Amino acid sequence: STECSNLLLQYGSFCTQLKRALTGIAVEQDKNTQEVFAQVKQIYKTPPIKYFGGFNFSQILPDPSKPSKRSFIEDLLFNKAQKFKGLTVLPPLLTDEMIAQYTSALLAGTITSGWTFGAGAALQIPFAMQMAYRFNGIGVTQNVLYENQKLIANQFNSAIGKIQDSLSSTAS
Amino acid sequence: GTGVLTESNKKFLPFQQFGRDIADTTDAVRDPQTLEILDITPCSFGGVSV
Amino acid sequence: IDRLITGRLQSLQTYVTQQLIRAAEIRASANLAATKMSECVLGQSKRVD
Amino acid sequence: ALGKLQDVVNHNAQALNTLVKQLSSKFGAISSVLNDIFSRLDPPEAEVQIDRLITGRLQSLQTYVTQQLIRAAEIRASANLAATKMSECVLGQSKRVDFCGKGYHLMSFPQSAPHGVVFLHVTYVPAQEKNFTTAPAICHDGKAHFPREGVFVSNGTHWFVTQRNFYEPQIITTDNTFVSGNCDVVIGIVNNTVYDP
Amino acid sequence: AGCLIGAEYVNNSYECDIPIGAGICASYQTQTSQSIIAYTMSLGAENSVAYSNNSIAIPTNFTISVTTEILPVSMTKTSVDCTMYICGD
C-alpha cells in the first residue's frame, strides 16, 4: 500500500511513544533478571570430596555427565510462534547456562561458607559446626545435634528424596 | 499477494484449491494448469539497529 | 481507511496499556522474590512465616 | 549517580512535549485552524472535522492521564519503600541482611535531595583472616565440655577459645563451658584438660 | 539475534559494556587503529576455597565502609485546562 503511508503521518507521531515504551519494558525485564541472580562477584566451585559430614546433596549439585550442567531437580522443572506480520521476540541477555552457573556458584559458596560469604571474605567451616551454630539461633543447644546428627541426616535425606517424588506427582 | 514460491510435501484432497493457516492466513496454493502443491513464504524483512 | 486506522491504533494502545499493567506486577513480584532470596539464602532470618 | 532522579524529570518533560505537539496534527481534516475551517466550509459541514479533532484530543488526554496514573502508582510504591527503609534504618538498628547496605549494619544518616532522599549506611567488614585447626569439643578425665560463646581453636601445640568475629586467644576455664554427657557420642572428640580457679 | 556487520569476534572474555543479546557484548577496544570488537561476557573470577574436617578461618582485622543509596520520593504536579486545551476562543 504505497499510498497508505502518506496519510499515516497526518495523525501525528505515535510510533515513537510505543517503541520507547517497548524498549523501556525490555530494559526493565533485563534489570529484573539481573538484580535477582547477579549478586556476587566471585564464582565459587565445589571441592572434589563430597563428604559433608553425612548429608547428601546429589540432587541439587549440577550433574557433570550431561552437557546441560543442571541438577536432577532442575531437569524435571525444565522438561515440564513465528513472525506473523512483524511481531518479533527479542532474546534475553542472560542465558540458561549462565543462570545455572550462577545458581551452582551460589550453592557452592553457601555450602562452603555459611553466612559469611554474603557479608565479607569467605571463611571455611565444617558443615557440622555450621549446623551447630544455626541450631543456637532458635534455642536448641549443640549437644542435641552432636547426639542426633545421624537421625537428622537421615530425615534430611528422606525429605530431599520425597521432594522430587512430590514434584513429579503434582502436575499443577 | 507477494512472497517466495516453493514446493511443500502436502497431500491435498482433489477438491480443494485454497489454503489457510492457524492464524487465518494464506500459506499454500495449487498450480491451476499443472496440479502441483506450491508453498508460499513471506518476503524477507526485519529491523535495523546501530 | 480512517476508521480502520483509528480502530487499529486503539487496539494497539489497549495492548500497550495491558502490557504495562502486567509488567508493573511482574516487576513487583521480581523485587519481592529478590528480597526473599537476599534474606533467605544470604543468612538465617528470624521473621516468622 | 542522580540518574534515578533525572529519569522521572526527563519522562515528565517528554510527556509534556508530546502532549503539546499532539495539537498540531490533523485527525482526518483539511486543516487545523478552526477559524479557517469555520470561515471556509459551510455551517452544515463544519460539524464533521471538529468532531474528529475533539475525539482525538480527548483520546490523547485520556492516554496522558492513564500514563500519569501508572507512573504515580510506582512513585507511591517507591515512596512507601523509602519511608519503610528510613524508619527501619535511621531510628533503630536492624539485623536484616543486605537491607542496610552490604555488611553488618551499625548506623545510618539521612540526607535531603530534590525529589529524593540519600542514605549513608555504615557497615562492618572483617579482614586479614588466618587458618586455624578447630575441633567440636574437648574431653576431660570423665566428662565433656562444650563452648558457651566461642569456638575451640589450636595453634598447633595448645588449645584456646576465641569468638567468631575477632581472634582473641583465651585460656579454657570452667567459666566458659558446660558439662553435658560424656565422651562417647561426639564424632571428633579430642583429649585435653581444663583449668578450675 | 541477527547478523553483526562491523565487528570481529574475539576469543577472549571481558566485562559487558554494550549489551547485544544472548550473552554477546560489544566494546570499542584496541586489538593491539581502534575498532569495535565482539566477545562473550564473563561472570567473574575463580575463588575456589578449600574445605576439610578440622579447618577454621578467624579474621584478625576489620574495616569501616560507607555506602550510598538514591530513592525517589515524589514527582511534580500538573494541572491542565479542559475548555482551553480543546477549544480556542
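Here chain E follows Swiss-Prot for its numbers: 647-678, 689-745, in order, are the residues you see.
How was it done? The header gives electron microscopy, 2.8 Å.
Yeah, the Cβs are placed from backbone N, Cα and C, and that goes for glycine too.
Taking the Cβ of E:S673 (mutagenesis position) as centre and 10 Å as the limit, one finds 15 other Cβ atoms among all the protein chains shown. Record note (Swiss-Prot) on the mutagenesis of E:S673 to A: No effect on O-glycosylation by host GALNT1.
While the structure shown retains the original residue, Swiss-Prot records the mutagenesis experiment E:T676 to A with this note: Partial loss of O-glycosylation by host GALNT1. DSSP assigns E:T676 (mutagenesis position) to coil in the three-state reduction, outside any helix or strand. Summarising the environment of E:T676 (mutagenesis position), the number of other Cβ atoms within 10 Å of its Cβ, over all protein chains shown, is 8.
Swiss-Prot documents E:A653 to V as a naturally occurring variant and attaches the note In strain: 19B/501Y. In this view, E:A653 (variant position) is surrounded by 16 other Cβ atoms within 10 Å of its Cβ, with every protein chain counted.
For E:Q677 to H, Swiss-Prot lists a natural variant annotated as follows: In strain: Eta/B.1.525. Shown in sequence order, E:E654, E:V656, E:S691, E:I693 are the residues of the chain, 6+ apart in sequence, with a C-beta less than 8 angstroms from the C-beta of E:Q677 (variant position).
One natural variant catalogued in Swiss-Prot, E:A701 to V, is accompanied by this note: In strain: Beta/B.1.351, Iota/B.1.526. Within the same chain, no residue at least 6 positions away in sequence has its Cβ under 8 Å from that of E:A701 (variant position).
If you take the C-beta of E:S704 (variant position) and look for same-chain residues 6 or more apart in sequence within under 8 angstroms, you find none. For the naturally occurring variant E:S704 to L, Swiss-Prot gives the following note: In strain: Omicron/BA.2.12.1.
According to Swiss-Prot, the natural variant E:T716 to I carries the following note: In strain: Alpha/B.1.1.7. Around E:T716 (variant position), no same-chain residue at least 6 positions away in sequence has a Cβ under 8 Å from its Cβ. In the three-state DSSP assignment, the secondary structure recorded for E:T716 (variant position) is strand.
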**OP:** Give me the Cα-Cα distance between E:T676 (mutagenesis position) and E:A653 (variant position), rounded to a whole Å.
**Re:** 12
Original post:
Quick one: of E:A653, E:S673, E:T676, E:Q677, E:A701, E:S704, which recorded positions have a CB closer than 8 A to some CB in chain D?
Top reply: none
**OP:** Among the recorded positions E:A653, E:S673, E:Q677, E:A701, E:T716, say which ones reach under 8 Å of chain A by Cβ distance, listed as they appear in sequence.
**Re:** E:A701
**OP:** Rounded to the nearest Å, what's the C-alpha distance separating E:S673 (mutagenesis position) and E:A653 (variant position)? Just drop the number here, would you?
**Re:** 9
